[PDB]
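A.B. asks: Let me give you the structure first, and then I'll get to my questions.
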Amino acid sequence: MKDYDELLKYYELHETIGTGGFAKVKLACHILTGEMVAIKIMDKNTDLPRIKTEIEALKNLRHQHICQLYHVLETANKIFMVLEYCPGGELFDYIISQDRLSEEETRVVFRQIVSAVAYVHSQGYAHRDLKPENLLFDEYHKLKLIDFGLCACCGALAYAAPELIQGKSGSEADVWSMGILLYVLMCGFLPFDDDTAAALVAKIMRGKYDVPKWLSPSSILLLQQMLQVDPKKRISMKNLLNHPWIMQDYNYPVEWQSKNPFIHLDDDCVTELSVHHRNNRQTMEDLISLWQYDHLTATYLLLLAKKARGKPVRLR
Ligand SMILES: [NH3+]CCCOc1cc(-c2cn[nH]c2)ccc1C(=O)Nc1ccccc1
């Protein structure tokens, strides 16, 4: 169509891996850097507050375990979101293939979850829809959080904290959500499951769940700290980070602080953008710091990705 005309100035489109709604996702290729991206194609004409809440949160959140927003491109009929390439699939699909994971393996995965959410909370937000479908793997087998549709709001019931279902919410509901996630990783089934919703709300409030035989007392203890019906009783992120289970095969707490900065500009990247946009530093160093999430924001971030993979820093 004529909607893809501003898109095709910057991206060489590829295979669709999204068939169902505006949740439709085409693979893409950045023309300048040569780096692989994923394009979410939303049409406004067809829930668009979930698109607006997402974009706003992603513009302000920047983290090694959060799926990066590079470019927002808004024609008359359509909203395009250009996001990081996660070829490794859903953590959901990873679990249901493997038939549950070992404590050693779940920790490797779970420490990346703690890292992302601890930063989300440090930035004033709460995700409100944490589930293994909303955590994807990049090509280096490292996790990236998605779907900021709800933010600082009911997501999926199986993962919803009791106080949230009651209408008594803000970041404690995420700690419970991570406690449901920790169980499914180690068991390969939900701690609270039924046929009807009124039956599933009944099982959450009461809070009694099964403890499979193969679970360690270290796991059993952390699960009961995270799966408390009282959110005041629920373990704090400050105590989660340096928990002894979190530590078990790592002698150091979860590194939660962002290695991906907003203020700091890479010198190799600011200079390579100059020799192509026909300008100088100071004029470019402030132009990148605009963070408009236009073509310049996509080109900078993907160059900063290109440098990190070991390849030489160049645009075409
Ligand atoms: N609606 C879910 C589509 C899954 O694709 C993505 C969605 C988001 C997303 C949606 N909302 N927020 C982030 C971010 C990245 C991807 C992605 O890179 N997927 C992928 C690419 C290549 C191969 C396999 C998977």
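Don't overthink the numbers, they just go from 1 along the chain as shown.
The header says X-ray crystallography, 2.7 Å.
Keep in mind that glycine also has a Cβ here, set from the backbone N, Cα and C atoms.
According to Swiss-Prot, the ATP binding site annotation covers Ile17, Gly18, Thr19, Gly20, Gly21, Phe22, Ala23, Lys24, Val25, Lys40, on the basis of sequence analysis. The feature active site, proton acceptor is assigned by Swiss-Prot to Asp129. Here Swiss-Prot describes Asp147 to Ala (Swiss-Prot position 150) as a published mutagenesis experiment; the accompanying note says: Abolishes enzymatic activity.
Could you tell me the structural context for the features on the list?
C.D. replies: Mapped onto three states, the DSSP output places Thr19 (ATP binding site) in coil. Taking the Cβ of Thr19 (ATP binding site) as reference, no residue of its chain lies under 8 Å away while being at least six apart in sequence.
Residues within less than 8 Å, Cβ to Cβ, of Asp129 (active site, proton acceptor) and separated from it by at least 6 positions along the same chain comprise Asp147, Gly149, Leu150, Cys153, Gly155, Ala156, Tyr159.
Just so you know, the Cβ of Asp147 (mutagenesis position) picks up 19 other Cβ atoms within 10 Å once every protein chain is counted.
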A.B. asks: For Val25 (ATP binding site), what residues in its own chain, 6 or more apart in sequence, show a Cβ-Cβ distance under 8 Å?
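C.D. replies: Those within reach of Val25 (ATP binding site), by Cβ under 8 Å and sequence separation of 6 or more, are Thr16, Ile17, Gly18, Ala38, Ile39, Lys40, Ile41.
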A.B. asks: Which recorded positions, if any, among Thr19, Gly21, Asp129 have a Cβ under 6 Å from ligand 1, given in order along the chain?
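C.D. replies: So the answer is none.
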A.B. asks: For a quick check of packing: other C-beta atoms within 10 Å of the C-beta of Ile17 (ATP binding site), how many?
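C.D. replies: Result for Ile17 (ATP binding site): 11 other Cβ atoms within 10 Å.
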A.B. asks: Gap of 3 residues, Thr46 to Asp47: Cα distance in Å, to the nearest whole number?
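C.D. replies: Here the endpoints' Cα atoms lie 9 Å from each other.
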A.B. asks: Check the DSSP secondary structure of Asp129 (active site, proton acceptor), expressed as helix, strand or coil.
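C.D. replies: The residue in question, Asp129 (active site, proton acceptor), is coil (DSSP, three-state).
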A.B. asks: Mind computing the max CA-CA distance among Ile17, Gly18, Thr19, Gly20, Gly21, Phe22, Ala23, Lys24, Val25, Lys40, which the record assigns to ATP binding, rounded to whole Å?
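C.D. replies: This binding site's residues have a maximal Cα-Cα distance of 12 Å.
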